[PDB]
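Colleague: What follows is a structure written as structure tokens; I'll ask about it next.
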Amino acid sequence: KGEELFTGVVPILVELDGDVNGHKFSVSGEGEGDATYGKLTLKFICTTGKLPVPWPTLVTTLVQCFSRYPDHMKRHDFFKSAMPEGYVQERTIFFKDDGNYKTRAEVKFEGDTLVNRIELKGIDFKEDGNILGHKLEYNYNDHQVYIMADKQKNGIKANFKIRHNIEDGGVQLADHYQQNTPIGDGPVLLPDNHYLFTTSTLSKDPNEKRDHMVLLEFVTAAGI
């Protein structure tokens, strides 16, 4: 199975090609994931200068195959069983009273590395809004992802809202819609509707001078 591929620690590579209101940028991240515990540790760097959007707005874009599925749903794991060929992840993220992100990612194995490679296009943003004006605090409000099977496209989908805290004020909404389809031709486990639960912690590397995000995550899956 692609499940046997996650029994130990797996190195993770993340590459992102971004373009928001014509402001172009690149992000690289790397670290590792342990699906036995559902733990992820990654460090991201904006490889092109200052990031033109706040780091928290990118978190959901920057590998749900690392979630710990307990043994009573080891069959409900679309993400793991799609490997090594992998899966496509697509989202549109609407920032309320502001622009939106469109993302297309391919998540697959390359050698023994789990690679998440992303293109992101952001359109119609306010240049002094909460996003391009860098007005969001550096923290994270996790939300549970209710993952629904989609027998039509042989994949999964989900829809959820993330809350971003606004410096000097209230909360900025990020309305997420997601669909994943497998890249291979082989059969794939179309799960029953279950939950992913995440806790993200964001921090900084004191010896890192480039614009960057250190990210630690714990995630696993639940039924009902």
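So for chain A, numbering is Swiss-Prot's, and the shown residues are 3-64, 68-229, in order.
Keep in mind that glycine also has a Cβ here, set from the backbone N, Cα and C atoms.
Under its mutagenesis entries, Swiss-Prot includes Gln69 to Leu with the note: In RSGFP4; increases fluorescence and shifts the major exitation peak to 489-490 nm; when associated with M-64 and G-65. According to Swiss-Prot, the mutagenesis experiment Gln69 to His carries the annotation: In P4; leads to no detectable fluorescence. In mut2.2; shifts fluorescence lifetime from 3.03 to 1.94 ns; when associated with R-30 and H-145. In mut3.3; shifts fluorescence lifetime from 3.03 to 1.88 ns; when associated with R-30; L-46 and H-145. Quoted from Swiss-Prot, the note attached to the mutagenesis of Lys79 to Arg states: In Topaz; shifts the major emission and exitation peak up to 20 nm; when associated with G-65; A-72 and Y-203. One mutagenesis experiment named in Swiss-Prot is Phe99 to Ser, and its note says In alphaGFP/cycle 3 GFP; improves folding at 37 degrees Celsius, reduces aggregation at high concentrations, and increases the diffusibility of the protein inside cells; when associated with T-153 and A-163. Where Swiss-Prot documents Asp103 to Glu as a mutagenesis experiment, the accompanying text is: In mut1.27; shifts fluorescence lifetime from 3.03 to 2.85 ns; when associated with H-145. Mutagenesis annotation in Swiss-Prot: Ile128 to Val, described as In EBFP2.0; shifts the excitation and emission spectra to shorter wavelengths and increases quantum yields compared to BFP; when associated with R-30; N-39; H-66; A-72; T-105; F-145; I-150; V-155; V-171; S-198; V-206 and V-224; the structure shown retains the original residue. Here Swiss-Prot describes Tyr145 to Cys as a published mutagenesis experiment; the accompanying note says: In mut1.9; shifts fluorescence lifetime from 3.03 to 2.74 ns. What Swiss-Prot notes for the published mutagenesis of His148 to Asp is this: In Cerulean; leads to improved quantum yield, a higher extinction coefficient and is 2.5-fold brighter than ECFP; when associated with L-64; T-65; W-66; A-72; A-145; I-146; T-153 and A-163. The note that Swiss-Prot attaches to the published mutagenesis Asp155 to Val is: In EBFP2.0; shifts the excitation and emission spectra to shorter wavelengths and increases quantum yields compared to BFP; when associated with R-30; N-39; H-66; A-72; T-105; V-128; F-145; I-150; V-171; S-198; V-206 and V-224. Record note (Swiss-Prot) on the mutagenesis of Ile167 to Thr: In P11; increases fluorescence at 475 nm excitation and at warmer temperatures such as 37 degrees Celsius. In Esmerald; leads to brighter fluorescence; when associated with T-65; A-72; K-149 and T-153. In VisGreen; leads to brighter fluorescence; when associated with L-64; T-65; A-72 and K-149. In Swiss-Prot, a published mutagenesis experiment is listed as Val176 to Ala, annotated In mut2.1; shifts fluorescence lifetime from 3.03 to 2.50 ns; when associated with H-145 and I-198. Here the residue is the original one, but Swiss-Prot notes a mutagenesis experiment at this spot, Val193 to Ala: In mut1.5; shifts fluorescence lifetime from 3.03 to 2.72 ns; when associated with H-145. Under the heading of mutagenesis, Swiss-Prot lists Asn198 to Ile and annotates it as follows: In mut2.1; shifts fluorescence lifetime from 3.03 to 2.50 ns; when associated with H-145 and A-176. According to Swiss-Prot, the experimentally introduced change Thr203 to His, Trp or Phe is described as follows: Results in significantly red-shifted excitation and emission maxima.
In terms of burial and nearby residues, how do these features look in this structure?
Modeller: Around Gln69 (mutagenesis position), the C-beta neighbours below 8 angstroms that are at least 6 residues distant in the chain are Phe84, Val150, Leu201, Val224. Under the DSSP three-state reduction, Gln69 (mutagenesis position) is assigned to helix.
According to DSSP, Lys79 (mutagenesis position) is assigned to coil rather than to any helix or strand. Around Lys79 (mutagenesis position), the C-beta neighbours below 8 angstroms that are at least 6 residues distant in the chain are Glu5.
Residues within less than 8 Å, Cβ to Cβ, of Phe99 (mutagenesis position) and separated from it by at least 6 positions along the same chain comprise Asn105, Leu178, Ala179, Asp180. According to DSSP, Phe99 (mutagenesis position) is assigned to a strand segment.
Residues near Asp103 (mutagenesis position) in space but far in sequence (CB under 8 A, at least 6 apart, same chain), listed by position: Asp129, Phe130, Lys131, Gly134, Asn135, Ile136, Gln177.
Sequence-distant neighbours of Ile128 (mutagenesis position) (same chain, six or more apart, CB under 8 Å from its CB) are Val22, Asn23, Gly104, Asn105, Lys107, listed in sequence order.
According to its DSSP assignment, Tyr145 (mutagenesis position) is coil.
All chains included, 16 other C-beta atoms sit within 10 angstroms of the C-beta of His148 (mutagenesis position).
The DSSP secondary structure for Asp155 (mutagenesis position) is strand. Packing around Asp155 (mutagenesis position) is summarised by its Cβ count: 16 other Cβ atoms lie within 10 angstroms of its Cβ, all protein chains included.
Remark: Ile167 (mutagenesis position) has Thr62, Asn146, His148, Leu178, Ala179, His181 as non-local neighbours, by Cβ distance under 8 Å and separation of at least 6 in sequence.
Around the Cβ of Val176 (mutagenesis position), the same chain contributes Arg168, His169, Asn170, each under 8 angstroms and 6 or more positions distant in sequence.
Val193 (mutagenesis position) carries neither a helix nor a strand DSSP state and counts as coil.
The Cβ of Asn198 (mutagenesis position) has 13 neighbouring Cβ atoms from other residues within 10 Å, across all protein chains displayed.
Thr203 (mutagenesis position) falls within a strand when secondary structure is assigned with DSSP. The C-beta environment of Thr203 (mutagenesis position), restricted to residues of the same chain at least 6 apart in sequence and closer than 8 Å, consists of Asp147, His148, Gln149, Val150, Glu222, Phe223, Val224.
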Colleague: Write down the Cα-Cα distance for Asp155 (mutagenesis position) and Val193 (mutagenesis position), rounded and given in Å.
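Modeller: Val193 (mutagenesis position) and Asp155 (mutagenesis position) have their Cα atoms 12 Å apart.
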Colleague: Which whole-number value in Å describes the distance between the Cα atoms of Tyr145 (mutagenesis position) and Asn198 (mutagenesis position)?
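Modeller: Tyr145 (mutagenesis position) to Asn198 (mutagenesis position), Cα-Cα distance: 25 Å.
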Colleague: Helix, strand or coil for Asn198 (mutagenesis position)? Use DSSP.
Modeller: coil
